[PDB]
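Novice: Have a look at this one.
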Amino acid sequence: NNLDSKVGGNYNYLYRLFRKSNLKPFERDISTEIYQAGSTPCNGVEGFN
Amino acid sequence: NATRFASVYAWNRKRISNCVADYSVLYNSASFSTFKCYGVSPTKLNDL
Ligand SMILES: *[C@@H]1O[C@H](CO)[C@@H](O)[C@H](O)[C@H]1NC(C)=O
């Protein structure tokens, strides 16, 4: 806490909430492509679900 | 598709029971603006 926390917040620490299928052991995923939760396609940086 | 809604000082309640709950007509119907869940992933609503 006292080595890298910042009082507004250290927003450099990121983690992944969405992934198509569970990763294999020791797998790395740098992808910043957008994730499709609903049945709709979603080309472009954003959309509904 | 209720015609009239209730007021938030006196918020109405309807109990849902003994029936099958198709969440696709909820989740994939884009007509709504927001839909958020607080103890379940919403695609898994059909699995529960
Ligand atoms: C509300 O009614 C219309 C016409 O019957 C229907 O198309 C629409 O799917 C209904 N809403 C929901 C949530 O299904």
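Following Swiss-Prot, chain B residues are numbered 343-390, in order.
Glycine is no exception: its Cβ is also placed from the backbone N, Cα and C atoms.
Per Swiss-Prot, the features are:
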- B:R346 to K: In strain: Mu/B.1.621 (VARIANT)
- B:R346 to T: In strain: Omicron/BQ.1.1, Omicron/XBB.1.5, Omicron/EG.5.1 (VARIANT)
- B:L368 to I: In strain: Omicron/XBB.1.5, Omicron/EG.5.1 (VARIANT)
- B:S371 to L: In strain: Omicron/BA.1 (VARIANT)
- B:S371 to F: In strain: Omicron/BA.2, Omicron/BA.2.12.1, Omicron/BA.2.75, Omicron/BA.4, Omicron/BA.5, Omicron/BQ.1.1, Omicron/XBB.1.5, Omicron/EG.5.1 (VARIANT)
- B:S373 to P: In strain: Omicron/BA.1, Omicron/BA.2, Omicron/BA.2.12.1, Omicron/BA.2.75, Omicron/BA.4, Omicron/BA.5, Omicron/BQ.1.1, Omicron/XBB.1.5, Omicron/EG.5.1 (VARIANT)
- B:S375 to F: In strain: Omicron/BA.1, Omicron/BA.2, Omicron/BA.2.12.1, Omicron/BA.2.75, Omicron/BA.4, Omicron/BA.5, Omicron/BQ.1.1, Omicron/XBB.1.5, Omicron/EG.5.1 (VARIANT)
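Describe the structural context of these features.
Specialist: DSSP classifies B:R346 (variant position) as coil under the three-state reduction.
The 10 Å shell around the Cβ of B:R346 (variant position) contains 5 further Cβ atoms across the protein chains shown.
For B:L368 (variant position), other Cβ atoms within 10 Å of its Cβ number 13. Classification of B:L368 (variant position) by DSSP places it within a helix.
Within the same chain, no residue at least six positions away from B:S371 (variant position) has a Cβ under 8 Å of its Cβ.
Note on B:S373 (variant position): other Cβ atoms within 10 Å of its Cβ, all shown chains, come to 4.
B:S375 (variant position): 6 other CB atoms within 10 A of its CB, across all protein chains.
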Novice: For B:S375 (variant position), which of the three DSSP-derived states applies: helix, strand, or coil?
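Specialist: Note: B:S375 (variant position) is coil by DSSP, not helix or strand.
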Novice: Give me the Cα-Cα distance between B:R346 (variant position) and B:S375 (variant position), rounded to a whole Å.
Specialist: 19
